[PDB]
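One structure below.
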Amino acid sequence: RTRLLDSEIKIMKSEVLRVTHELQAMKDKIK
Amino acid sequence: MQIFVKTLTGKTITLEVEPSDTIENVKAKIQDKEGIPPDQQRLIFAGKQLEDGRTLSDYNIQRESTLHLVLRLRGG
């Protein structure tokens, strides 16, 4: 198991972008 | 290590961080120097947007590289 730690870094970074993604649409609907 | 935070006001901010630190800790350090909360802070490295969920190493941010500082600008 070598690339399992590198592919988990790509999953954890994009999943944190989804936290700002739902926050992007939740903020756009007020204005 | 030291890094550079360059504003658009011609002002350069230096911070002592570690390469494994998250971006929100760096924004907390910016709040420690300035008092601006991190939701009003935006950081750009070589034209790329920084996300608080990742580290400096994820964007290959190293010793004394130059950031950009743009502020949240909402009106009304």
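Technique stated in the header: electron microscopy, 3.0 Å.
Cβ coordinates come from backbone N, Cα and C, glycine included.
Listed in sequence order, B:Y59 are the same-chain residues six or more apart from B:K48 (mutagenesis position) with CB atoms under 8 A from its CB. Here Swiss-Prot notes a mutagenesis experiment, B:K48 to R, with the remark: No effect on HLTF-mediated polyubiquitination of PCNA.
Here Swiss-Prot notes a mutagenesis experiment, B:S65 to E, with the remark: Phosphomimetic mutant that binds and activates PRKN. Secondary structure at B:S65 (mutagenesis position), taken from DSSP and collapsed to helix, strand or coil, is coil. Cβ contacts within 10 Å of B:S65 (mutagenesis position), excluding its own Cβ and spanning all protein chains shown: 15.
Where Swiss-Prot documents B:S65 to A as a mutagenesis experiment, the accompanying text is: Prevents phosphorylation in case of mitophagy. Decreased localization of PRKN to mitochondria.
The annotation that Swiss-Prot gives for the mutagenesis experiment B:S65 to D reads: Phosphomimetic mutant that binds and activates PRKN.
Swiss-Prot documents B:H68 to G as a published mutagenesis change and attaches the note Loss of DTX3L-mediated polyubiquitination of histone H3 and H4. Of all Cβ atoms in the shown protein chains, 17 besides its own fall within 10 Å of the Cβ of B:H68 (mutagenesis position).
Note on B:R72 (mutagenesis position): other Cβ atoms within 10 Å of its Cβ, all shown chains, come to 11. Under the three-state DSSP scheme, B:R72 (mutagenesis position) falls in the coil class. Under its mutagenesis annotations, Swiss-Prot gives B:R72 to G the following note: No effect on ADP-ribosylation.
Listed in Swiss-Prot as a mutagenesis experiment, B:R72 to K is described as follows: No effect on ADP-ribosylation, when associated with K-74.
The Cβ of B:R74 (mutagenesis position) lies under 8 Å from no Cβ of any same-chain residue at least six residues away in sequence. Under its mutagenesis entries, Swiss-Prot includes B:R74 to K with the note: No effect on ADP-ribosylation, when associated with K-72.
In Swiss-Prot, a mutagenesis experiment is listed as B:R74 to G, annotated with the note No effect on ADP-ribosylation.
Here Swiss-Prot describes B:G76 to A as a published mutagenesis experiment; the accompanying note says: Loss of ADP-ribosylation. Summarising the environment of B:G76 (mutagenesis position), the number of other Cβ atoms within 10 Å of its Cβ, over all protein chains shown, is 3.
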